[PDB]
There are 2 protein chains.
Amino acid sequence: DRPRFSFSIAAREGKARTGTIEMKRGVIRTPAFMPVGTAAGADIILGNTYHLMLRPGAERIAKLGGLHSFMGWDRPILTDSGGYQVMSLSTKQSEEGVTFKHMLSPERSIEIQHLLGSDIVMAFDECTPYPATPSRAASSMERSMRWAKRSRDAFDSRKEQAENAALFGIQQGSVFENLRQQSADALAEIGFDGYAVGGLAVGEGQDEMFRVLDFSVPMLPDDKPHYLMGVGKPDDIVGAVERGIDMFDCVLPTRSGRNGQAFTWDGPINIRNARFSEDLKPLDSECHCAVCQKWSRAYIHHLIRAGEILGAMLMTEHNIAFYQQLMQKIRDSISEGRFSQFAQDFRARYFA
Amino acid sequence: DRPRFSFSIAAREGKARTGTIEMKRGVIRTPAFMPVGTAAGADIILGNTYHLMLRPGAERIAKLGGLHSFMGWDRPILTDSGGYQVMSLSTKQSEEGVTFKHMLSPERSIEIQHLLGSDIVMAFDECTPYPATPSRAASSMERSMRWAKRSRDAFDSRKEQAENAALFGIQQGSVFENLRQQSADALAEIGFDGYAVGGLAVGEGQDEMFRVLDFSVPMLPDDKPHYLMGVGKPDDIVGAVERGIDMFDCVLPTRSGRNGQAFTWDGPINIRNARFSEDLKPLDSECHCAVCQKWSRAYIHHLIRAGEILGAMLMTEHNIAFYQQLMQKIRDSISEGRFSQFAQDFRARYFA
Ligand SMILES: CNc1nc2c(CC[C@H]3O[C@@H](OC)[C@H](O)[C@@H]3OC)c3nc(N)[nH]c(=O)c3cc2[nH]1
Ligand SMILES: CNc1nc2c(CC[C@H]3O[C@@H](OC)[C@H](O)[C@@H]3OC)c3nc(N)[nH]c(=O)c3cc2[nH]1
Ligand SMILES: [Zn+2]
Ligand SMILES: [Zn+2]
């Protein structure tokens, strides 16, 4: 019988790691990509806390048997704490939490995630806007750390949650090394099952994001998983793995899939472009997905140009599969000690 | 090795028949429902002649290897002749054909269908508007019969087509028994592989459509398949089979699937309605489709209300599967001599 939570590192290359997270509902191979659950293989999917709390509401999801039953997915599910989305899509902040057009607090966030039944629960934090002054970044991070402790206590007070789920803390501090360190120290003192790097993929760009990861990831406990929230493009994922990240989520595969963009080893392509109208090659030359086994760029181009939902579905299936093949290649290369070479080869071809 | 075309009737009950059409690319079980090819089991699918001739053009489809290669479907394909769609969606009529914003003639229609590579080719006809006066219905039908002969000759002049495909003639005559008879006589004199009842499902309503079928279908050769163009709702299909129809096509399963409507044995439902928000039953209680095996009305309701493409896809998959289960039940009941009872039971429950 699998444990509630156990992370094991099987192999390393530089800062990169590959291994497994064992949970009651399944094993998660790392580095992992975690796709949106409602998108359409993956070891864990995402539940959309913000949407679900509004429609149909967390209490209603619980009445229906929880997210696993509702979505027909019996493996692990990760949920965010909801605040990022409230601040992005809705607001009034206070030490208690956020009110918006209801009150979302650390305690309420944890309870919502309990009612949804997720396996990996995120602490309720504040994703500091970018750019931020040192003072504002510090005040924001300090509040997030107080909220992390409140999240910890709320999670621990719910027996079913404490015994069956896992809780990740989220590091903040914007782009400032000293604040990232204080945040890491605060989170480690509280103690979490995993640690996320928050506050990135918010407009800073890849060079700056990588610079922040360079010093931020080593601050987190080495023996726990590291989750980079909101990342990202394939090249962002590769560089983040090079910097010690184990888990990823991004809206790109689905957003791109619904908007004519396909990921390939030769970079992204816009399938609507006329240059694909007579292209009999599959979306990607090496991809093993069902779409690439059967249909051409020309046919998918045709479907999308005709407004056929089948086209968007095939694009999305391909993009999700591409991301999973990327993660498999990353895991295999780290395990074989050839990840550095893989990263180099990947970049040379993707950006050719 | 299968013949070019062979229709065999295995069993009858009243005017209803069940059997098979054998063609080089496969066997078609009748009564048959023929779904849109780009929708997402079926023995034959439809190619959209009108759309294809505009985007990317029939010549381009031929360059890409024909529709079978293009769509990844190696079984039979049926194509319409294009005029119905031109008159519905675009016009100037003449004895030569129709010009619209190009000229579509019987000869050009047959050539387009040849370039697409379809297995069942429809004659180029005029679908008379409804209502029509006797004079206008007669003039229209007479032109369609001249065009049927031209279609026959064009098809026969193309070796690959004549030897590998089949040609159906289309009966016209509006709602008038004498014109339907003249049309049937003209088509039988020319000689076709199958016979369609055209000019219906154009606003006349079920009672009138059934009245016209009552006298029109017996006018067609008994030993050839009968295709009712544009029909229809499940109850229309059942009543048409009771009147001797063997083949069907309809935009309903896909249009409904993309617009929140699901077909069930208890009638259609609009899954967006709030009454489904907590309904844990599958879309239909008896349906064997993949969707009903796995997901609830509540989840599909959620997906569609959230604007998720997955929702529309699941609805469409279910509707297509429902239609195929309907046709299987029809075939089985005729073969077992219990179709009358099936039709009665079907109606009692569908309209309860
Ligand atoms: C895009 N960049 C980005 N996203 C971010 C998210 C949302 C991820 C969440 O976004 C949802 O997708 C819309 C996913 O559900 C995911 O949750 C698992 C963040 N969430 C929290 N709690 N804290 C952060 O610092 C944070 C930073 C982010 N940067
Ligand atoms: C809706 N009612 C209806 N449709 C009709 C169609 C289009 C079927 C065609 O419609 C396309 O779907 C948009 C399908 O491709 C199908 O072709 C196989 C007809 N086509 C011809 N040639 N002649 C007729 O008398 C006719 C009557 C119809 N009544
Ligand atoms: Zn693929
Ligand atoms: Zn079903």
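Here chain B follows Swiss-Prot for its numbers: 10-49, 63-112, 115-125, 133-383, in order, are the residues you see.
This entry, so its header tells us, was determined using X-ray crystallography, 1.3 Å.
Placement of Cβ uses the backbone N, Cα and C atoms for every residue, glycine included.
Taken from Swiss-Prot, the feature active site, proton acceptor applies to B:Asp102. Taking a C-beta cut-off of under 8 Å and a sequence gap of six or more, B:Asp102 (active site, proton acceptor) has these contacts in its own chain: B:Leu68, B:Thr71, B:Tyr72, B:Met153, B:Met260.
Residues or ranges marked as active site, nucleophile in Swiss-Prot (evidence: sequence analysis): B:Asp280. Long-range Cβ neighbours of B:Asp280 (mutagenesis position) (same chain, at least 6 residues apart, Cβ-Cβ under 8 Å): B:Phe42, B:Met43, B:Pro44, B:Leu68, B:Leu100, B:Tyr258, B:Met260, B:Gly261, B:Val262.
The annotation substrate binding site is assigned in Swiss-Prot to B:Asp102, B:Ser103, B:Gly104, B:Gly105, B:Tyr106, B:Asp156, B:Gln203, B:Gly230 on the grounds of experimental evidence. DSSP assigns B:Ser103 (mutagenesis position) to coil, not to a helix or a strand.
Using a 10 Å Cβ-Cβ cutoff, B:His349 (Zn(2+) binding site) registers 27 neighbours. Look at Swiss-Prot and you will find B:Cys318, B:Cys320, B:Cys323, B:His349 tagged as Zn(2+) binding site.
According to Swiss-Prot, the mutagenesis experiment B:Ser103 to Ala carries the following note: Strongly reduces activity.
Among the mutagenesis experiments that Swiss-Prot reports, B:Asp156 to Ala is described with the note: Abolishes catalytic activity. Look at B:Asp156 (mutagenesis position): DSSP puts it in coil. Counted within 10 Å of its Cβ, the other Cβ atoms near B:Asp156 (mutagenesis position) come to 29, all protein chains included.
Looking at Swiss-Prot, you'll find the mutagenesis B:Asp280 to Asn noted as follows: Abolishes catalytic activity.
A separation of roughly 33 Å, to the nearest angstrom, links the Cα atoms of B:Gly230 (substrate binding site) and B:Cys318 (Zn(2+) binding site). Unbuilt region (2 residues) between B:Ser112 and B:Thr115. Cα separation across the gap: 7 Å. Proximity of the recorded positions B:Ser103, B:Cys318, B:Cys323, B:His349 to ligand 2, judged by a Cβ distance under 6 angstroms to any of its atoms, singles out B:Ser103 in sequence order. For B:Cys318 (Zn(2+) binding site), applying a Cβ distance below 8 Å and a minimum sequence separation of six or more within one chain yields B:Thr295, B:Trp296, B:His349, B:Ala352, B:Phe353, B:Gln356. Sitting within 8 Å of the Cβ centre of B:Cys318, B:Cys320, B:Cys323, B:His349, and not among those site residues for Zn(2+), are the Cβ atoms of B:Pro313, B:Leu314, B:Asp315, B:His319, B:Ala321, B:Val322, B:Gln324, B:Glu348, B:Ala352, B:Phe353. B:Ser103 (mutagenesis position): 28 other CB atoms within 10 A of its CB, across all protein chains. Note: B:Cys323 (Zn(2+) binding site) has non-local neighbours B:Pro313, B:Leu314, B:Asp315, B:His349, i.e. same-chain residues 6+ apart with C-beta under 8 A of its own C-beta. You'll find the Cα of B:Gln203 (substrate binding site) roughly 14 Å from the Cα of B:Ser103 (mutagenesis position). Calculated from the flanking Cα atoms, the unmodelled 7-residue segment between B:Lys125 and B:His133 spans 7 Å.
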